[PDB]
Amino acid sequence: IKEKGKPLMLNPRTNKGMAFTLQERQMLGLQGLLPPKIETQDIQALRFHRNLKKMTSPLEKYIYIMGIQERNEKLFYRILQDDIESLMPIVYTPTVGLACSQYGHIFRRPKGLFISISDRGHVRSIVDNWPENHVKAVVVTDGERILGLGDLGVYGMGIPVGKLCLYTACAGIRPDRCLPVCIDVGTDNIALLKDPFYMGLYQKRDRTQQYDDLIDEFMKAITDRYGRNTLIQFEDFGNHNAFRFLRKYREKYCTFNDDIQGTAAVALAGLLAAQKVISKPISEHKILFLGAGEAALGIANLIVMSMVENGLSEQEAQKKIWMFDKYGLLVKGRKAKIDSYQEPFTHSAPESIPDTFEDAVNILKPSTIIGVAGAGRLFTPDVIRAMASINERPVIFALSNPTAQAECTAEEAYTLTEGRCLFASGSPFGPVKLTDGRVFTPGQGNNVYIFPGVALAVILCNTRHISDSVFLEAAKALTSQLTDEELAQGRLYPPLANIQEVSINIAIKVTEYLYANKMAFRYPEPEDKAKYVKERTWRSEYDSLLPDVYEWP
Amino acid sequence: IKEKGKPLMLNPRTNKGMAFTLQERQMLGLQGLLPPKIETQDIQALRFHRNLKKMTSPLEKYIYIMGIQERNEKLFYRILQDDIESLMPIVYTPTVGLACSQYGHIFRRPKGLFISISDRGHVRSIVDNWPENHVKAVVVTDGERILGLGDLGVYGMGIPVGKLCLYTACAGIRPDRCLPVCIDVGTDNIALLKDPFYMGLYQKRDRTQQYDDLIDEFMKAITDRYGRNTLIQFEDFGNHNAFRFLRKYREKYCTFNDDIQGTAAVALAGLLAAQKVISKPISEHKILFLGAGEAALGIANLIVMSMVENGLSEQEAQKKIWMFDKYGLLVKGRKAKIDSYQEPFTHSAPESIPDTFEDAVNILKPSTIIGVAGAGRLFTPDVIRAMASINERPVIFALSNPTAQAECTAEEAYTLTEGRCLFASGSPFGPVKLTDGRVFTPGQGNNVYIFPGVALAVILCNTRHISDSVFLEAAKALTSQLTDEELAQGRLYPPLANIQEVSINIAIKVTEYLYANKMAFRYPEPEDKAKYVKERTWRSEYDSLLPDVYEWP
Amino acid sequence: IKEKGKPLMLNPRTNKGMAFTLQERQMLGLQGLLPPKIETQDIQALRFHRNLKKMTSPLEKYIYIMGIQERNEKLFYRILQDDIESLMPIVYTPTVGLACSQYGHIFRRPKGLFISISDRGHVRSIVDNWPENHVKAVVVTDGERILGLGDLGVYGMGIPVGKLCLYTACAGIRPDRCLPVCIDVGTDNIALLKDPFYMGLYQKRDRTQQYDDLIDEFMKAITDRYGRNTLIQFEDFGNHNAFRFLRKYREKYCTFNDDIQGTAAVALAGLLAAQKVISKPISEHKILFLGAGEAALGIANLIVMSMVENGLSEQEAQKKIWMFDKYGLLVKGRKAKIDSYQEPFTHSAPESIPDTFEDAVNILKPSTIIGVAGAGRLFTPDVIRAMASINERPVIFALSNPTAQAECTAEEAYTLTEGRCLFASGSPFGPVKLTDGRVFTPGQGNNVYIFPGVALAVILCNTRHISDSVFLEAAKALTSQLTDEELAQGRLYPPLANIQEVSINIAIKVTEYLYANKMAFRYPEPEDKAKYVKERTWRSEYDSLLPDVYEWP
Ligand SMILES: NC(=O)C1=CN([C@@H]2O[C@H](COP(=O)(O)OP(=O)(O)OC[C@H]3O[C@@H](n4cnc5c(N)ncnc54)[C@H](O)[C@@H]3O)[C@@H](O)[C@H]2O)C=CC1
Ligand SMILES: NC(=O)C1=CN([C@@H]2O[C@H](COP(=O)(O)OP(=O)(O)OC[C@H]3O[C@@H](n4cnc5c(N)ncnc54)[C@H](O)[C@@H]3O)[C@@H](O)[C@H]2O)C=CC1
Ligand SMILES: NC(=O)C1=CN([C@@H]2O[C@H](COP(=O)(O)OP(=O)(O)OC[C@H]3O[C@@H](n4cnc5c(N)ncnc54)[C@H](O)[C@@H]3O)[C@@H](O)[C@H]2O)C=CC1
Ligand SMILES: NC(=O)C1=CN([C@@H]2O[C@H](COP(=O)(O)OP(=O)(O)OC[C@H]3O[C@@H](n4cnc5c(N)ncnc54)[C@H](O)[C@@H]3O)[C@@H](O)[C@H]2O)C=CC1
Ligand SMILES: NC(=O)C1=CN([C@@H]2O[C@H](COP(=O)(O)OP(=O)(O)OC[C@H]3O[C@@H](n4cnc5c(N)ncnc54)[C@H](O)[C@@H]3O)[C@@H](O)[C@H]2O)C=CC1
Ligand SMILES: NC(=O)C1=CN([C@@H]2O[C@H](COP(=O)(O)OP(=O)(O)OC[C@H]3O[C@@H](n4cnc5c(N)ncnc54)[C@H](O)[C@@H]3O)[C@@H](O)[C@H]2O)C=CC1
Ligand SMILES: O=C(O)/C=C/C(=O)O
Ligand SMILES: O=C(O)/C=C/C(=O)O
Ligand SMILES: O=C(O)/C=C/C(=O)O
Ligand SMILES: [Mn+2]
Ligand SMILES: [Mn+2]
Ligand SMILES: [Mn+2]
């Protein structure tokens, strides 16, 4: 490091608290500024869990652990490392959504960059204000579609912050190379415009061309200072902007959209694991989505790429996918609109026009149901029963987040199908024991299983662009890690407790894929991709800060 | 910049002296720390020239101007840019040599990084001590062969410093992106080892494997911190080491040796200029070298490549070249050793064995004489007359530096050949006027015309390896700028006064060459290379340091 | 030491150069930034004297050593300490006057605080930009009366800088606690108003209420930040502003005017020494001043106090003093003005009014002549001859500075009076050897023998105000250190070569005087004033910058 003395303690990237050794204190001007006691990171972790055990609400736990990231970075991650499964719900979905809807009530310190429409023309100067000189990964949101909570404006900064925590906790990406970003062009949230604690501009969203220019100016500014190959992950943008920005920049920068592409991969991985148990002919596979937005289209497009890779033409596969949105079933010539992306899955109206999602299930008789509407408990008991009656082993994915917007619970899916369904959800649910002793451990179909591993691979290989093919390879890399014993439990995904090793493995597989397809530019090409990746992961163990002292001959 | 206040004035990189505008001083905390007067860089320039003109000795002018580099970087380069031609002999050769032989007496502040054998195993920590974060180019020496002055140890640091100033002065390579380096493993200079002002370790050179490993450690440290693409220019390394390191690293790193390859392109560019005068074919020209070291072998190899590029084969080309070293004519089976690089130019002993260099000229009757033995006035009157009697338009290159080690003077060569010789020297020589009022302006055969333009291209194209073929095009690029009128005056090279435009022009050719030959990795490839290179050269004009202030809507 | 890395080398306060030990280099992040050689201050000193020896002009040597102050403060004073006597003429008078005349030509880096009239209402903001936190002594000037050179505007900043160097070199006052200040309200010097290099405001002097308000503002801003007892020494202000500001502030701040009071003490001390080689009766003392401004009036009033301290009343002592300015003898009723301060020394026109200073010498027949007109050689040979015939041992003091403005030289004084005079001058003159062989060593009556010791005592005792009594004591303290031998050489002051010891002795005696008269507020009162002062003098030897590293039991 460059500085010594108090500054070392005030900066969380370097502060170690009482873990600063005696020599470090004396040589770096800290003696007397710390209590006489010398501690280990282990003692500090104990302090943490000791106090966490006594806390009552998830939000309170969020504020506390999240505060550690602003005081002692190394320890913050040592804490996540100790038990990522139990803390995931706190730092990530669903509690992060809770934090976001209340971001202005719990604010203590800011985190990340805020670029508003009012800064148009001066974005580059905002990017130069960021302290870190070598940013490799950016996660950006404009806060219009925060989880299934809708438009939360700048209160959505909570999402990019959470995603990045996982870049480091899951894939070992250096936190100092990560930058959370929030684009504030206003918010249509009437309640927030009336909140005296709101953190953004008090104006409705700017949807004119100035908005696209702002985004343009941001992509330009970020790459100018950090590099053309800086990984830019779009997160929680509205439906229209999400697809547009993805297609406008995907071939120009090293960018992707988590909601559209990372989701697609995790979902596909779940369906793959499922096919392992079901083993049914793909000619008998009929899928039906509740909702036809970002994730539905992304999932459907990757399912098609999977089916095509498996024989069917692109046109035959798309006919095997249906969608049901807020206006009803997506069929040709319906009163409600249908965008360019939905058309491919908009088919000739069947015998009857289903009025409810239930009718749709009975009429179309799908074998797989995927909920991604973010509208609540729409996979009603009748839907689940209809599914269990129609299929011996129905696949039921309720992916909407947070928990209250989920289509159904694990407990509802398993009991209403007598333990026959193959379930996955976006938000966490604990094990389910049926009235007959059978225990079913549900898996979490959440994009966190993908973006960390993919991001690591892309950064390490100096990749310039990300094609949909990477996510397909990621899908296969995730489900390829499922053992048969975990399959028996009802797990369509590796245990969340192993998310770190699982992410690394996905990173290794994707790096092998990028190189083999001339998508990597990090020369020389590593001989052992496995040893290469593992060798470059950031660790939470304290580094010695002592200067290099030695005797001259 | 991150700081404000006095530090801005203490760091030459940012210090503008009285050039800081009123608004900059108020907002940065300099009000009152500077005189009320607001000056322009133009005024600062005048002050400089006013003082220099009063100065008497070259060394004195050296101390003064080099002192400016450590007070106001921008001003330093503006001063050079003002009149590169007249300042060249002061900051560069021959005065730079004078400075080196006396580095310990005129020392005020150190420049660049010093890595000593005593720091083995701890070289990375030394590299990390360097303030600048984005280093793109390194010029390193061990002071074994400083000009034709010999082993000067750490006193040779003056060379890497002098070389880098030209990177900026000539080719516009950002100064903060440059790093001069001195590897001190001791020195054999008996006198220095007795001087109380010597700046190096008091011990003779370490020629064991430790030297090799130190160099290895250095290459690894630099690359690891700044990127394996970082340009490493080897300068004034002893004979043995110069070749071996070039061979060993040109494949692994983006390195090259200036004394071997840079010179090769200058000397070749000279001959190419001669051709447009003599028109003499390639089946013509019998070349004789005085000395067979780094530069001779380098020029020979590039010459051969140009002949082979024009019909002739390598075997019949290498025969048109002869070398005479401190041991006499280099012929097969002679007593003196003949290294691997010299073998290709070691032909069967002639009918008679040349006793002295004058004899070798009469017997062999060369049409081009090239001196690079750093041994003195060896292109004696007799030697020059002989070349006159034997040729109509003889080519005489006395490239040895500094001035006192050159083979002959511009006057000696022109008067002794009645103005028919085509001359070039390593160090500068003023115009020559013959008794018949005929005036000849001799060019300078110095690699300064090469390394700057090449360095700029390599760096801008993100090149990873430098092939000798880059130098061949470098030579062509240089000569392709010699206008007819300049040929007449007796100029084998573009006027040294235009060395800036020449360098930029060269850089453009090489970048187009590099891309056209898939050696460039800077994406996207620029359509207009010219526009590309000129947009990226560093300017000596002052930049505003004002924060980005603006009103919100 | 709170900073590490390059910053330690860029700051002259901490820069040790190659004297940084290996241990400090490794622990402070300097390894590799300095040559492998470890030097001592002794070696660096040698390098300095070696180069100084070569130099030809005094201004050149000035530019050189003053540059060292801006690079290595410790070494700067070591060099001065090594031979304060020979460097005195270069760093102080007369060369410092030459430097001020060319300040804008030789400018490299600014020194001190610059407060301009354009800054009124923001002076505190300027004072807060000064890097040092504990300032104890300020020396300020407006540059209207720089030596006998006149109005030099901001070019006069060189004077305060020169005085402060002596604060440290002579009295051991801490460099970082001294603050040179230049108040710029414009200049009347027409030459500078058309000089493109002039460092000040381009306007004639502002003499409205604004001037006075600026100074008031300055005085308040300084004390507000550093303390009401911050020693503030006024230097080279115009005659009208010198007395009025001294009168206005001497009871509100810890301030004094060097030109009026310091001079007074050194001049009187010279007379006191003279009396010891003449034993002349007070009733025989007749003093005539050439000039009647700051210096003259200051000296007169101090002489008057010494006489009153010995019996004579104010009235009778005051009549022993005559003055002659640029309009002639000050006699009651003369057409030329006579201000309040001059009245006590304005007599009734004698029988015949002397037209020239020679007529005044012959008519009044004084026994002591003191020149402070700064108008050149007014002590013509006829004048000196007249003094030789009226008095057996004529007292001749040519105090005007620099040398060209002196009233006469040392050679002219001793030669013209045949060695029967007691001579002293404001500027240095070497020894004088008459044809008869006799050698005379002239003393230098310059306020440099006073302000250092006086300021040191005033600072160490936390004195709130300085009365004329202090200077009367300093005057006595200085002459008391004179040893007969030296007095026998023609010395009216102790050898300049020992100004360090002499200054300290004056500091001791003055501190004892301040306490004895309850003017000192430093508590507790030191028992041994000598050990108290000697212990607090700053030293030039290097201090270890090593952190306090120790093991715990
Ligand atoms: N678990 C995971 O990895 C991921 C989960 N999601 C979740 O999926 C939900 C939607 O996200 P996006 O597709 O990006 O949103 P979007 O706004 O792009 O699409 C929403 C879709 O749901 C439909 N919809 C709304 N109400 C409906 C209703 N009452 N009945 C039937 N359909 C209805 C809309 O017509 C629209 O087609 C969110 O809650 C989000 O958190 C999104 C990405 C990944
Ligand atoms: N744009 C860039 O990435 C640039 C990198 N460099 C330097 O190159 C050095 C790396 O050398 P290589 O052996 O080529 O790289 P590498 O093999 O260590 O890794 C390749 C790329 O992945 C990044 N990386 C490594 N670990 C990372 C982590 N844990 N989290 C996030 N990003 C990580 C690196 O910055 C590098 O750009 C670095 O020390 C850096 O200072 C210099 C200029 C630009
Ligand atoms: N391999 C590399 O050099 C990479 C550089 N970057 C980043 O990209 C930024 C520059 O923008 P790009 O469009 O990539 O490059 P560019 O097209 O502006 O220039 C290409 C290379 O030449 C260097 N450069 C430009 N002008 C220079 C000058 N006048 N003197 C010395 N070096 C000069 C740049 O640092 C860059 O590495 C840098 O700040 C760097 O952090 C990111 C990835 C790789
Ligand atoms: N102007 C330019 O661009 C360049 C000029 N030079 C200058 O050329 C000189 C040598 O450079 P390198 O080839 O690197 O050195 P080197 O040490 O590799 O080669 C020296 C050669 O000269 C020969 N030699 C020594 N004394 C001799 C004598 N008394 N009579 C005949 N031959 C003798 C040696 O046998 C040896 O082959 C130096 O003075 C150097 O400054 C080197 C590179 C470029
Ligand atoms: N970093 C800082 O700002 C520091 C400030 N101090 C100051 O020192 C005072 C404590 O008194 P001591 O230092 O024990 O001495 P002291 O009390 O014996 O000295 C009396 C006064 O003379 C001044 N002084 C002593 N030597 C001086 C010198 N060589 N040159 C110029 N001024 C000198 C001191 O500032 C002090 O105000 C405190 O008022 C404290 O504010 C002490 C250490 C550090
Ligand atoms: N050696 C020392 O320690 C000191 C020497 N001086 C020197 O004394 C000189 C005057 O200083 P200040 O009293 O502050 O100046 P001032 O401006 O206050 O007074 C100058 C006096 O000299 C008179 N004068 C000018 N030309 C004259 C002439 N042609 N003939 C007779 N009298 C003439 C003026 O009328 C005026 O009374 C300066 O050259 C200065 O450098 C001042 C302070 C200390
Ligand atoms: O530090 C806090 O808890 C809150 C700060 C704020 O309200 O800005
Ligand atoms: O001897 C030194 O290290 C410094 C010399 C200077 O600043 O002139
Ligand atoms: O003219 C200036 O501002 C500085 C000159 C120098 O540092 O030499
Ligand atoms: Mn999302
Ligand atoms: Mn060289
Ligand atoms: Mn004065």
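Chain A uses Swiss-Prot numbers throughout; the residues present, in order, are 21-573.
The header says X-ray crystallography, 2.3 Å.
Cβ atoms here come from the backbone N, Cα and C positions, even for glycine.
Record features (Swiss-Prot):
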{"type": "ACT_SITE", "residues": "A:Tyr112", "note": "active site, proton donor"}
{"type": "BINDING", "residues": "A:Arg67, A:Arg91", "note": "fumarate binding site"}
{"type": "BINDING", "residues": "A:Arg165, A:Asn421, A:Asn466", "note": "(S)-malate binding site"}
{"type": "BINDING", "residues": "A:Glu255, A:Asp256, A:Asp279", "note": "divalent metal cation binding site"}
{"type": "MUTAGEN", "residues": "A:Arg67 to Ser", "note": "Abolishes activation by fumarate"}
{"type": "MUTAGEN", "residues": "A:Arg91 to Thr", "note": "Abolishes activation by fumarate"}
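Feature map: annotations from Swiss-Prot on the structure.
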| residue | record | CB count, 10 Å |
| --- | --- | --- |
| A:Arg67 | mutagenesis position | 14 |
| A:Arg91 | mutagenesis position | 15 |
| A:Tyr112 | active site, proton donor | 24 |
| A:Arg165 | (S)-malate binding site | 24 |
| A:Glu255 | divalent metal cation binding site | 25 |
| A:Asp256 | divalent metal cation binding site | 26 |
| A:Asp279 | divalent metal cation binding site | 25 |
| A:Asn421 | (S)-malate binding site | 25 |
| A:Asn466 | (S)-malate binding site | 24 |
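Those residues of the chain, other than A:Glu255, A:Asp256, A:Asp279, with a C-beta within 8 angstroms of the mean position of the divalent metal cation site C-beta atoms are A:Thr161, A:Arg165, A:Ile179, A:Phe254, A:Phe257, A:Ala262, A:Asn277, A:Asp278, A:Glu314.
Apart from the site residues A:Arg165, A:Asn421, A:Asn466, the chain places the Cβ of A:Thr113, A:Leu167, A:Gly168, A:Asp256, A:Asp279, A:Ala315, A:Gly394, A:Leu419, A:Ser420, A:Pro422, A:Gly446, A:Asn467 no farther than 8 Å from the centroid of the site's Cβ atoms, the recorded (S)-malate location. Cα-Cα distance from A:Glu255 (divalent metal cation binding site) to A:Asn421 ((S)-malate binding site): 14 Å (rounded to the nearest whole number). Listed recorded positions: A:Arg67, A:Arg91, A:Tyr112, A:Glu255, A:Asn421, A:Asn466. Those with a CB atom under 6 Å from ligand 2: none. A coil conformation is recorded for A:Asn421 ((S)-malate binding site) in the three-state DSSP classification, outside any helix or strand. Annotated pair A:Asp256 (divalent metal cation binding site) and A:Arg165 ((S)-malate binding site), C-alpha to C-alpha distance, rounded: 5 Å. The shortest Cα-Cα distance from A:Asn421 ((S)-malate binding site) to any of the recorded positions (A:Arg67, A:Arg91, A:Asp279) is found for A:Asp279. Distances between the Cα of A:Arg165 ((S)-malate binding site) and those of the recorded positions A:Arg67, A:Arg91, A:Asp279 are shortest for A:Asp279. Distance from the CA of A:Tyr112 (active site, proton donor) to the CA of A:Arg91 (mutagenesis position) is 19 Å. In the three-state DSSP scheme, A:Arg165 ((S)-malate binding site) is classed as coil. Cα-Cα distance from the residue listed as 'active site, proton donor' to A:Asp279 (divalent metal cation binding site): 15 Å (rounded to the nearest whole number). The two recorded residues, A:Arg67 (mutagenesis position) and A:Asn466 ((S)-malate binding site), have Cα atoms 31 Å apart. In this structure the alpha carbons, written CA, of A:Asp279 (divalent metal cation binding site) and A:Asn466 ((S)-malate binding site) are 10 Å apart.
The 6 Å Cβ screen around ligand 1 retains A:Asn421, A:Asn466 from the binding-site residues A:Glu255, A:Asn421, A:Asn466, ordered by sequence position.
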